[PDB]
Amino acid sequence: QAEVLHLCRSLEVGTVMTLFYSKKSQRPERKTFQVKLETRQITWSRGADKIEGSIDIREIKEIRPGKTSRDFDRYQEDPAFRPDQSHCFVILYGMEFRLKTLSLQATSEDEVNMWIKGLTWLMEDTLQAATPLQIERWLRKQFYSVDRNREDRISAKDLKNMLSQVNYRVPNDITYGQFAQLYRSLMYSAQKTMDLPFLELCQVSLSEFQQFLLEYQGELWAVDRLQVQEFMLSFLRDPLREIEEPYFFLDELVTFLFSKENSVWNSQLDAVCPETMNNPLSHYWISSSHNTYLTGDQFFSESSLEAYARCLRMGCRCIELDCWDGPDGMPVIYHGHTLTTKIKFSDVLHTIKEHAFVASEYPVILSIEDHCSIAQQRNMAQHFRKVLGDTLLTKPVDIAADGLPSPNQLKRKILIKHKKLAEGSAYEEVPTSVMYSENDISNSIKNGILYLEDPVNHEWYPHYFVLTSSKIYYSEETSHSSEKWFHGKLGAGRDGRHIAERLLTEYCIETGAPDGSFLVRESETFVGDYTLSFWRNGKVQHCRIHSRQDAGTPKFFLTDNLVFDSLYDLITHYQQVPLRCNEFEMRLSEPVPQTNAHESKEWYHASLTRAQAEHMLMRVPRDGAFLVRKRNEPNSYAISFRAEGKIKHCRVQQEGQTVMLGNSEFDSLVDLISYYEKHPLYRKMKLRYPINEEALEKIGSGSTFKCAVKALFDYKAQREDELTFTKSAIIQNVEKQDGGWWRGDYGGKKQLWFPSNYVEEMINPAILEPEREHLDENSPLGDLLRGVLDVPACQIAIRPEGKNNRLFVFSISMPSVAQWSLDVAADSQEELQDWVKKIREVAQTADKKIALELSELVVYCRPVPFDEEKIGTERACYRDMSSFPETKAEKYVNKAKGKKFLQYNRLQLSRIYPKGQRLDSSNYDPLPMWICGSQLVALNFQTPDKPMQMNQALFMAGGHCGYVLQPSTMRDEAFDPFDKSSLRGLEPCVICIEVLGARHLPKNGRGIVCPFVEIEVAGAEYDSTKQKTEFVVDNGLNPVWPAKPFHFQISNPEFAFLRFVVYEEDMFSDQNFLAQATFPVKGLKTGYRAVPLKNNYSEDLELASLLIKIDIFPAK
């Protein structure tokens, strides 16, 4: 303790260290770093006084000594930026799979050691701070993000804009102390509705609270008043009011109801139970990762050492290595036949050794998919033995055993899963006869990234292409005049003067602007000069700013006043010292902002009906085409856009200085549209193509290969190199150039020139969207599939001169569809020749040695071909294992075969992994595999979908040690996941839940969420069901919900999960994930329980929680 109070102050003051930037463009610079300790943040900026970056300490995952980060590795050949590893350390922090990294370099060794021990103590202390102190640091954090820290107070409009940033909409000056009391009074006021039968500020005593924990919460220990007293003081952590008998204010009780100290999840179950770790390994569910090296999708994402660290530190116990021959005798790890980056086998092994047992004592299994040559396999084996040492399992635990060893017997051991040689042989036995080629990226002629021209904006975008022996699958696309005070020309006469006075008047009255607030415009009367307007005593004042180009140098001046070299210098001067105009003395104060910059934008039409907008946008064959139209009522607009081949509209309202869309508020139409070019507005669609007349006239015209054009007029050749033709003639093989002249073939003459405005280009059908209602759902691209080409019906030609700034282009055409063609670009000449050659070959078709040194390391986890007939017999070997891609496993976890699979899994390991078509790294449902006793159910840990949320829920029992004992009831001969009658007299469970409110729900975009909660039980099919509440309007900070009691009945509570998902109902009646919590049903507490909420990666959201009334029968 005393050491910690001395250590915090040290880092409070801070240090200077150079910072290696994750962005590729940026190069290392120095800043200065400190810990606020009242917000528990790390801050840094330029010099000793500013703020330029921040890190929440509650988000820190790992503080890592050394220079091991990709930020450091970017400059590791640059002699200027090759530091010494002792001088460095890395903070890995965040709430997604890919952590953020602060990669810092301090000179002394002991600055690093102090920071590591400092941040480490704070890291733990912040994570376990009791809820009032966490709420305290949150309020501090919101306050220090506005005009506070300078005048110590904040505006009532700066307070409005802050509450909307934390999901609260006020229907219509203060310091931090009044700010906190405001928040406290607001949360209690908003949710005083809740049924809460056990219930201004009133006081509840030590007696009252103890009575609560016993009659309503089932906390039997609370018959001891002293424990209840130590509980309340453990909540408040107020040193004051501790000598006196503890109490809760009435709003303090409601905050306790929402807090993690009141979680429905019994934290006693976060501990490992060693008593349950004595069955054979086959009896356990084992946390398992698929292609662990990958950070994103299966085709182009980066392989990272950090993913092994992250997965291991999430409690995963089975990880995967795809090993290929590497450049220097040492294997690289990457996903074969794809563009995922390569990492080295030695760096992977040191990462595994480093992090294997940080999160758990229990054994790690390395599943190795091996394509290496024998020699490099041999270096693998030598490296395993040398680096892992006695960590490596290298001989059986028990040579007389008839079952796998227990997790306890394998603690701190790492096991190797690899093909094992037949004893005395040099090939592995391969009794696997599946020439059903899977049709994935593993079994294809060529895979790669190629570029397709957008027909609306004519940019090139990347797409995943896969050529099989019959088809090509291509995917969806992958991965002074600027001055606020210068309003330019507002009109030609009195209208311009009236426009300035309206802008200035409205801005001043609406915002309570100060005197001196001003704008500048081009003079309506004195050509070349400007007029200045500023507010003084509720009246507008106008002043001429003269402009003279005598002596060839710009001279600007107000009448009878000083001379300046630019408009900007004049305005900047008079913002500091007063001007004298209309005989007043005034200083120039606030620039009035322009509210009408949308008027000159491509996407804006002052006069457009809804039908006209639909007609324009239906001509754009891509989603995300859009415009804004003014409407017939004042202060009213609409956005019109294309999504899924349909047209949508939504109203935009101007209210003074802001604009409103749904409940999302913006400064202006321009800032609105600018926001939805960067963030999605409908589903995943951003606004991409602004439609006006010019954009419509330019759609599709990228055609280059045997293009026909229709003659609009008769043309008689005025020269010998010129084409003669009649109106409506079809001119073929047209070479298109700018300058108004094209080349083409007509009436016997070849490649003769004609005026390009005398013809229209024939539509290229390839520019239209492919009909996706009958696309193969299981092509090698999975759900990323956009279009299929039937290769023998195509032909391909290189265009040597390239196209449109792409140098390497070929053209896919179909002889039997005139005018159809795709220009397809590659990144290199070699990549171009390889595609053309392999595609043409496909068109003209109408039709494993293993190194002993490595085989020796496979003790258990020995892959064999799956032998269904060996199950239940003396032939079955507990050391052998088999593997099932998702679709094969689906054939053994159904009503017919599931019991057989359960019998296999009691003795032997089975591994499940996703189907290769899931190129998007999505995940299959793990529960059907688990409920038949499969142990190694490999999911993509990088993907934040429901299967990974179930995985982390399941392994939450045991604190993510990664091994959960399967319940004995389902290692019974009788158990049948598709027949609840085999459960015999296993007692069921009835859960009744009322969702009372929520606090601190996260935002999804700029608006205010309208949240509902879906409550789900997941388990056997006979137990799985969903229910949901209504949604409430415009409140994510403290909503409450109508009375709507839910009932669930669970015949098998030993395999059942309770799941809460908070969704928003958005402005389009779409449902969007906001937060979730999933729990095994066995560890549920009853009464009025908080549901602490997590994000889609299962990482704890700050303060976000539900309050529920949950009652479970039969009573404990």
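Residue numbers in this text run from 1 along the chain shown.
Recorded method is X-ray crystallography, 2.6 Å.
Placement of Cβ uses the backbone N, Cα and C atoms for every residue, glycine included.
According to Swiss-Prot:
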DOMAIN    9-124  domain 'PH 1'
ACT_SITE  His290  active site
DOMAIN    444-478  domain 'PH 2'
DOMAIN    485-592  domain 'SH2 1'
MUTAGEN   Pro755 to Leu (Swiss-Prot position 842)  Inhibits interaction with AGAP2
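For the domain 'PH 2' (444-478), the residues of the chain that approach it from at least six positions outside its boundaries are 299-300, 337-339, 620-622, 625, 688-689, 695, 698-702, 764, 767, 776, 779-781, 784-792, 794, 804, 806, 812, 822-827, 831, 834-835, 838-839, 841-842, 845, 919, judged by C-beta separation under 8 angstroms. Once the 20 unmodelled residues between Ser479 and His480 are set aside, the endpoints remain 38 angstrom apart, Cα to Cα. Residue counts of the domain 'SH2 1' (485-592) by helix, strand and coil are 29 helix, 31 strand, 48 coil (DSSP-based).
Two residues, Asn172 and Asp173, bracket 16 residues absent from the model, and the distance between their Cα atoms is 17 angstrom. In the three-state DSSP scheme, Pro755 (mutagenesis position) falls into the strand class. Straight-line distance between the Cα atoms of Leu199 and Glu200 is 12 Å, even though 11 residues between them have no modelled coordinates. Residues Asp847 and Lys848 bracket an unmodelled region of 12 residues, and their Cα atoms lie at a distance of 27 Å.
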